[PDB]
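Participant: Next up is a structure, given as structure tokens.
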Amino acid sequence: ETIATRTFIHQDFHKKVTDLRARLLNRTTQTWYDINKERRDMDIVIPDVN
Amino acid sequence: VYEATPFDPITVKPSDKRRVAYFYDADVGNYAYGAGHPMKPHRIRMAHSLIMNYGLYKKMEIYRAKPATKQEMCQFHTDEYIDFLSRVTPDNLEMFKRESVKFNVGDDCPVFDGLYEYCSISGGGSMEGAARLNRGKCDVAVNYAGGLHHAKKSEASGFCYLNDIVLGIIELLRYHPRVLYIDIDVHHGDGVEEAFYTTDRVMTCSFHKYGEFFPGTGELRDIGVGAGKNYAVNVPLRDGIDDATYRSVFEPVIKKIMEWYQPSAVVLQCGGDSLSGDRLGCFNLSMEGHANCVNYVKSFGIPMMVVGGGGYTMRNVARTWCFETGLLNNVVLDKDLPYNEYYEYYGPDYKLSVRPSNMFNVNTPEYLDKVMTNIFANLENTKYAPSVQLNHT
Amino acid sequence: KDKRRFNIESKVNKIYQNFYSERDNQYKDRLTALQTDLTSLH
Amino acid sequence: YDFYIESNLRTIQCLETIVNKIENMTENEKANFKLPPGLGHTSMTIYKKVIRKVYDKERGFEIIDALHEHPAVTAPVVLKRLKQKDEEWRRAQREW
Amino acid sequence: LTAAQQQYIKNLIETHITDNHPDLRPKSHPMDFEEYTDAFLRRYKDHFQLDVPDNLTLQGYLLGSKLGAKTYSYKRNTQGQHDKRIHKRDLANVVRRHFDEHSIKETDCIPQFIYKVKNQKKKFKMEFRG
Amino acid sequence: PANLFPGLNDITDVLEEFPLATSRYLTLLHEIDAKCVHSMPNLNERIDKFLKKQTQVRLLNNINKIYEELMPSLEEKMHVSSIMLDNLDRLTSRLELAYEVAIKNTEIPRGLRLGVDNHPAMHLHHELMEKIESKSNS
Amino acid sequence: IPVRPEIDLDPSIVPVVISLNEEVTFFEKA
Ligand SMILES: [K+]
Ligand SMILES: [K+]
Ligand SMILES: [Zn+2]
């Protein structure tokens, strides 16, 4: 039982670390495209009417 | 449209292998409804023991999932209900006498210490299983602390306080068009069916016992309202049904659903009050008969999310859950239990077996023929229009 | 005491104005921060 | 109906490119900016046609020439109005 | 049943058995910086470019014992290195001191607050020190 | 004053315009796809092969070749998606204002929307809570 | 006021749809 839960502890650590890194990558590349769009939206001189 | 056959040896097919993610949290067994209540979370813990001592942990990955948050609970439940769950304790119940009356609390669903934490564990495990299934990591995702399928969007019903399967399917639906739900408890899966009744994206399919029973719903003519008409399948059955009967009813229904509805994410409730010897159910199923369902739902090859449910004789749920989990890993176990910290509870011969009785089967070839013909008829209005390119589900 | 209201509106408008004027060199800073975060996460 | 609305859209695109070139400049390279007939449309006449139909065929040559010699002040006005006529002409297509 | 233990038990139950209103959850003082999520502390120390190490969370602080002294965390946080983290109280005291000494006068504290609140949803805006 | 029902009229116009906008962009996406149908299949194949394997060098070379062959068409998709998103957000703001002004006016009566008072049911509730409060007074 | 009712299938495109008083007023109160 102690051998098995040793394995469980290390597997759970590996899971949480790889999630950390993928999530930080996704967050930075999200912020980049939002910066791009909010930059180009300041370039409009005549908006649309509806 | 039903011919009875013998029950064939359950056997794992080698052309497909899975990546099982098993979810467990060493806290869950530590909660207790009360003195004489038939609901005992301790049995989940017991199953864990066998998984450890059979050497079965060595082909899957065992995770604790973070508990679910209040605002993840309110995706399906109301704010008043969840706030009640969070604030009520066995000590201050006298100051909630209205809400307890109003949310169906007090005899069949009491309040114990750790109610909110137990619910958090169930919901968290279900939602994390669903999310990990969406990210393309695992194929099967097992969570035996979840499957409390009787809970209402605003009410506690039938030993259940939070519907974690609804949250799981809501998370599965973010990336999938069509989700199938199979419910092989002995009671009707009424919370999930009431929740997804007027939609066509969740197809619920229950195999239950209809009679002077609980909850009281789920007839052969209850098939969905609105745009959800024909997207709710009920199979009512009578006492005594055994492995051969059950297998011959269960396989063609599921196979026709798979051919027509073409779903491409299955949730499977594996309740255990449908075993011989249970203290509330009334079927006469073996362990091989109860596990052949799992084996068949797995032989198709689409993302499965297996959850718990009922089972009120702890020994039998523990053994059948451990056997099913061994089957998901393409492993037929051995019958002699290994020594573990619960080497009681398994009298009188200490084996991996669930034994049926000789009680009588009240289901005969004409009732079943009629039921299955009505179902096969109801179940042809649920296809996809001819111009709709799919992703080979 | 409307002078206080005039001061505060002038200052906030000043912040908007400064940002819009420098809006082109206050946008390569963002993108270098982001590119270095990316290459350092990698 | 479809021809007129599609042509109005394409001319909106060309005029938008020009207006964007014109916005970011210095206040003296504006005053001397001139665009030759055609503007980059290989089949140019369309835009003139469009502008005619938007203003009229009496008071439309005046404007078609007023932005041939002052593209800096008289084509953020010819564009703000094409962007009204697109919206209105599509709603008219729906109503009929 | 002696006219003292009675009200003793009475006070005990009257203080520990309530309806768990969110309006009674004990809230910490604003000047005690140890009750600040330890990510506020790191962001403060990283923004004002203070000179401290990071803190030991709570798992790394109970990890210190004769048995715990053989884990990778102890032997990476207690040998001779520069990343040697510390106890949250030390970093919190440094932060508190740099808070009570560095000072501000309005006329620029308020307009910045207003520009911040009115642009919360914006990704591209004035970073008031970065 | 009278009620010219402006909410429902603008709602009708909106709901008629919604499906025309979308289909142009959907056809644009379908057009972009038609280049990536002899690149994505073999790319997925080679990626899963390299993932589940002297020749692997040539395999990785082929994978980078196909990657930067297929890179240009992946910016088209998100450009089109961004303009589609802006169009549909304009339409959604239109819709929501029309809806809220319909409800704020009485183009939908407020007895037909939020139901009736005392609703022949709900005597069970009054009995139950009345007993609770009564023996609370007792 | 020059209201101009002439033949129209459509309506006229509506007119498209600073002021820090109550904010600094809250700060006064605070
Ligand atoms: K069932
Ligand atoms: K349904
Ligand atoms: Zn049950």
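The residue numbers of chain F are those assigned by Swiss-Prot, with the residues present covering 4-56, 63-147 sequentially.
Going by what the header records, the deposited coordinates were determined by electron microscopy, 2.6 Å.
Note that Cβ sites are derived from N, Cα and C of the backbone, with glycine treated the same way.
Straight out of Swiss-Prot:
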{"type": "VARIANT", "residues": "F:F8 to L", "note": "In strain: SK1"}
{"type": "VARIANT", "residues": "F:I35 to V", "note": "In strain: SK1"}
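Describe the structural surroundings of these features, if you would.
Facilitator: A simple way to gauge crowding: the CB of F:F8 (variant position) has 14 other CB atoms within 10 angstroms, across all the protein chains here.
In this view, F:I35 (variant position) is surrounded by 15 other Cβ atoms within 10 Å of its Cβ, with every protein chain counted.
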Participant: Based on DSSP, name the secondary structure state of F:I35 (variant position): helix, strand or coil.
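Facilitator: Note: F:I35 (variant position) is helical by DSSP.
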Participant: Quick one: Cα separation, F:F8 (variant position) versus F:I35 (variant position), in Å?
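Facilitator: Answer for this pair: 43 Å between alpha carbons.
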